[PDB]
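Asks: Sharing a structure, written as C-alpha cells. Questions coming.
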Amino acid sequence: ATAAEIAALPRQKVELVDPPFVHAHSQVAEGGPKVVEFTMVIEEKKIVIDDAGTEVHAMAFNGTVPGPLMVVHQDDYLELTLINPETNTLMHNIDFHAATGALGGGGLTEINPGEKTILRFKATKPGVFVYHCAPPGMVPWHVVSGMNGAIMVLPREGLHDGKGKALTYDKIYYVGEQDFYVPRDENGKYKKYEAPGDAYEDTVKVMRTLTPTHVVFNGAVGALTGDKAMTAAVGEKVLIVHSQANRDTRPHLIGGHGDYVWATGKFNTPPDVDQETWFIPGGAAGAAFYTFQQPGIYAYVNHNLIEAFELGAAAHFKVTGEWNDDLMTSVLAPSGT
Amino acid sequence: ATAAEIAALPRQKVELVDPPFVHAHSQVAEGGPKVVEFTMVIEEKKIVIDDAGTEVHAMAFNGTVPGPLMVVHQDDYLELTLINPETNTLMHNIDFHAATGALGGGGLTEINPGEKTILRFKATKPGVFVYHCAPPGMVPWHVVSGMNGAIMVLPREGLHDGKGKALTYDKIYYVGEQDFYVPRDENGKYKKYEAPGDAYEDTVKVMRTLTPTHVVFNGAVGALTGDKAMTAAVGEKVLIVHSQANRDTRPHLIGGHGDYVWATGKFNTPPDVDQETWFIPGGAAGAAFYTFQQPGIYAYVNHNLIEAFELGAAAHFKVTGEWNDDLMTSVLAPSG
Amino acid sequence: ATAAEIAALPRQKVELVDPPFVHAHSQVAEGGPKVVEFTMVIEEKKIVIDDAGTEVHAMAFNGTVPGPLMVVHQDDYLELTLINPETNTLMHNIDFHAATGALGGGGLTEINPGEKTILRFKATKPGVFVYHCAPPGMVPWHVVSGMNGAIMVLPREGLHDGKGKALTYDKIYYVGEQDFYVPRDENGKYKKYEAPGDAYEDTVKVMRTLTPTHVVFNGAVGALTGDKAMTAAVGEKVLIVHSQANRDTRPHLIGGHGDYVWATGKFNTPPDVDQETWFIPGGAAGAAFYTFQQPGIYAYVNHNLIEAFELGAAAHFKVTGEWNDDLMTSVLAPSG
Ligand SMILES: [Cu+2]
Ligand SMILES: [Cu+2]
Ligand SMILES: [Cu+2]
Ligand SMILES: [Cu+]
Ligand SMILES: [Cu+]
Ligand SMILES: [Cu+]
C-alpha cells in the first residue's frame, strides 16, 4: 500500500482495559483494513507482588503488569502513541514481536522522560505476540521489571480450527506471566529500595542465577484469585491468551484441558488438540480455546508445580452450572476402609 | 448416553503391573465402551535412589515410582478404587489429567489414612496423560516425592500415523521420570529423616531452587540399566510412553529415533516424525513409536546430558538381531 | 543396498568451512545417491569466551565451536574420517543423531590420540541433526566443552512448505549455541587451567548446578557480531540452522520472524509458520526460513533475555536495502 492509500484508511481509536480483561473487539473483521490507534503511558511505580508486601520497582506499560492486550485484525495497521512522562527516570521503547523492522519498533521508539513517539506498523501475520521494552544495554532488566505485554492479531475471518471450522469464543482472558528476581538480605528476606536504580546491581545478580524468586500472573501472587478469579459457565467457550516475554511456561487448566491450543501462538499454524499441558517458550504468547463442561473451581497454572504453588503461578476460575456425573462421579466418597 | 445406558455398560477389573511394564490390553478396542476398574494402594516408604544410599520418603501409588500405567480406550470409563492404609501418615488424593471436573478428581478423592474412595470418569480424549496426587496446599511436595504416574487412552481403532495408516506396536514401555530434591547438610551430605513430615521444610527449600539433586527413571539412578535394561529385537515396533509430572524433559533414543512422536501426548494431534529428540513439558506425558533396525545397546536419555549422566536420567535398551551394514558400517576401525 | 551396490556409487569429497558459513552444496540433489566424504581433525585447544579473558578448554571438531555443518541429501551415505592427533590428551568419538546403530556411531568411533577412524552411515531421514562427542563415562563434559555440531540432510528435491510448495534459500547460516560451566574462585573470578583434565572436577561441580555461566553462539560472547555479523539484503531468503546439544533454547529474530520453522528440525514434519520465537530442546537442531523485508540491524537471540544479554546468547544480522514504510513507519519521532 502507498502512503496515499494508508492515509485514506479509516481510523479507529481504542480505549485499553486492564488485564486479564480485553478491550471490546469483533472476532470477524468489520469492513476493510483500518488504522487502529492505541495510547499507552509508561509508569515507573512501586508494586507489591505477594502477601508479605514484597516490593518491585515495576516498569509498566499503561500502569499494569502485564501491559494491556491490544487487539487488531490481520492487515490492519497498529498505531501506538507511547508516552514516557517526565516523572520517570529511564529511557524506554517498545519491541512488537508482531511487527517487521527496526528491532520490532524498538529502534524507532527510544523515548526519554518527557518525550512521546508514534509508531505505526502493518499487522501482517495473525496470532498472539509478545511486546516488551528493550533499551540497548538494559534489555532483560526492563522486561523482568514487568515491562511487557502482548497483542492479538485476529484473522479477518476470525478463528478457525486446523480444518477450517469456525471457532468462536464467548469470552477472552489475557494471562501475562512474569518472572521476578527479587534480591534478599542475609536473613533471606526480600530487600526494599528507595529508587529503581538502587536495585539494579543486586537484581542482575539474582537474574544471572536464572532462578526467579516469584513467578506470577497479572503482576502478583494470587492476583487472579478470590474476587479477582476468572469466571465461566458450563458450555461457555473461553480463549485464554498467555504470554511470557523472558522465560518458558507450561500452562495447564487443572480439571480441564486445552481443546484447541495455538501453542506457538500463531493462527496459521494449526492448533494442537485435547491438550493436558501446553508449552510457551520465553519470548512468546500462546492461546488455548476451551469449552467448560463441569462447574466449580479450577486452578490455571504453570505446571512446574513448584513454580505454580511455591513461586506464585496459579490463578483460579469459578464456573457456574450443573455437575455432569457422566463425565465424572464419586462412586464412593472418602470413607473408612 | 442415558442413565440406563451407562448403568448397563460392562464392568471389567484389570490387574496392574509395575513400571516400566504395562498390563494386558488390546490396541484396537474389544467390544463397546466399558467401565474399566482399577485398584491402587498408596504406600509411604523410604526408598534408596542412588549408589550412595541416598533416601527419599516416597509417596507411591501402588507402591511404585512412577505409579503404574492404566490403559483404557476412548469413551471407556476409568473407575479407580484408591486406598490409603491406616499405617500411612498423610492425606492423599488423585488428579487425572485425562479427566474433566473437580480438579481432575482431586476434589473428590481426598482420603486420610484408613480411608478409601472410588472415582469414575469418562475418558473422552485419546492420548497419554499424567496423573498425580494434589492435596491442596501441598501439591508439589507430594508430586516430587514420586506420587505421579500416567494413563493411556487409546483410540478405539488403535494408533494411526498422520496419513491414517495403522501403527501397531509389538511392545510398550512406560518410563516415568522423577525430579527429586534431597536436602543436604552443610558438608554436602544428603540428609535422612525419621518421618516424611520431618523433611518438609528442608525439602521445600531445595524445591524453590528449581534445581533437582536427582533426575531419574523408574524411581532410581540406573533403575532401567544393566539387568533391568528394556529389550527389543531388530524389526520390532516399540512404543515408549514417557511422563514428567512437574518438570520439562527431552527424551532421546541414542542410536535410534522417534519414528512417530506424539510429543504433546495427544493422539488427535498428528505425530511429529523422524525425531532425534522430542520435548515433553512438565505436567505432561508423550509417546514415541520406533521400529528397531540395529542390534546392540541403546541409551535412552533426557538429553540434557548433565541430567542424564550426572543426575541419573539414563536408561538402556538391549536389542537382539542382525547388524545392518547398509545403515552403518565401520569402514576403518579405530587405529594408528 | 548391498555392499556391491554401495561400492558402485559415486563418491564426492567435501571441504568443510567454519561456522556460521556452510560448505558449497546444492539444495536439490545433483544426481542419484552418493557416498559423501568428510574429514575432521579434533583439536583440544584453549578458547576465550568473553571480554574478561575467560578461558575454556574446548574440545573442537575441525578446530571450531560448534563443529562445522555437514550437508548431504536423504539416502546419501555420509562417510566421516575422524582424526584424533597425538597432540591431544583424551579419547574422543562421535554420535550422529542422523545415524542408526551403535549409539549414533559412538560405539564404533572411539579413537585415542594418534588414532583415526572411518565411519559410514546412510542418511535415511531428512532434517537438521545434532552430532556430538560421547565417550562413555565422560559424555556431558565433552559436549559442554564445545564438542558438538550439526548436519543437514536435505530432501533430494530440496525444501518445501507444508503444502508442497518449494522453499529455496539464497543464504544459509549455522548458529551453534553452547552452554559453558566455568569454575570461579572465592572472589568470583573465573579460574584458568593449563590442561583439560585439571578443570574436570571443578567443571563438574558447576555443571551439576544446571546453571551455565555463559550461553554463547559460535563459541564466544559477541562472536556473531561486528566483523562476524551475519548479512542479508531485503528480498533475500535465509535459512538459519540452530543447534543445542545439551540444553534448551528459544531462538528469535528481533525485528523479523521465522516465516517457516522446522522447530523439531525434521523436514518430514510440516513447518510451523509466522513464528515470533521457536523452541529447540537440548539435544536437537532446528531450522528457520525467513525472507528479509526491512534493512538494518537485527538481533538474533535465545529469547530468555537474561541468557541473551547477560550470558552471551545474541548475534546480529546486518541487512542492506530499501526501508518499507508500509510495514513500519515512525509517525512521530521521539520528541518533547
Ligand atoms: Cu522480544
Ligand atoms: Cu497436574
Ligand atoms: Cu546426543
Ligand atoms: Cu522500559
Ligand atoms: Cu499424596
Ligand atoms: Cu570428545
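Heads up, chain C uses Swiss-Prot numbers, so what you see runs 40-375.
Recorded method for this deposit: X-ray crystallography, 1.9 Å.
Each Cβ is built from the backbone N, Cα and C atoms, and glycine gets one as well.
Pulled these from Swiss-Prot:
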BINDING   C:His131, C:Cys172, C:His181, C:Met186  Cu cation 1 binding site
BINDING   C:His136, C:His171, C:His342  Cu cation 2 binding site
MUTAGEN   C:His171 to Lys  Loses nitrite-reducing activity
MUTAGEN   C:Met186 to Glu  Contains only a type II copper atom and fails to catalyze the reduction of nitrite
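So where do these features actually land, and what's packed around them?
Replies: Sequence-distant neighbours of C:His181 (Cu cation 1 binding site) (same chain, 6+ apart, CB under 8 A from its CB) are C:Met98, C:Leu129, C:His131, C:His171, C:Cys172, C:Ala173, C:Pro174.
With a cut-off of 8 Å between CB atoms and residues at least 6 apart in sequence, the same chain places C:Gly143, C:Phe168, C:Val169, C:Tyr170, C:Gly322, C:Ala323, C:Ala324 near C:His136 (Cu cation 2 binding site), listed in sequence order.
According to DSSP, C:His171 (mutagenesis position) is assigned to a strand segment.
Around C:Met186 (mutagenesis position), taking its Cβ as the centre, 28 other Cβ atoms fall within 10 Å, counting all chains.
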Asks: Excluding near sequence neighbours, so keeping only residues 6 or more apart in the same chain, what lies with its CB under 8 A of C:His342 (Cu cation 2 binding site)?
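Replies: Expected: C:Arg289, C:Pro290, C:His291, C:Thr316.
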Asks: When C-beta separations to chain A are restricted to under 8 angstroms, which of the recorded positions C:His136, C:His171, C:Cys172, C:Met186, C:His342 qualify?
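Replies: So the ones by chain A are C:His342.
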Asks: Across all chains shown, how many C-beta atoms besides its own are within 10 angstroms of the C-beta of C:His131 (Cu cation 1 binding site)?
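Replies: C:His131 (Cu cation 1 binding site): 25 neighbouring Cβ atoms within 10 Å.
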Asks: Out of the binding-site residues C:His136, C:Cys172, C:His181, which are near chain B, with a C-beta less than 8 A away from one of its C-betas?
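Replies: Among the binding-site residues C:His136, C:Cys172, C:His181, the ones whose Cβ sits under 8 Å from a Cβ of chain B are C:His136.
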Asks: Based on a Cβ-to-ligand 6 distance below 6 Å, what subset of the recorded positions C:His131, C:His136, C:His171, C:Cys172 would you report?
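Replies: Within range of ligand 6: C:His131, C:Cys172.
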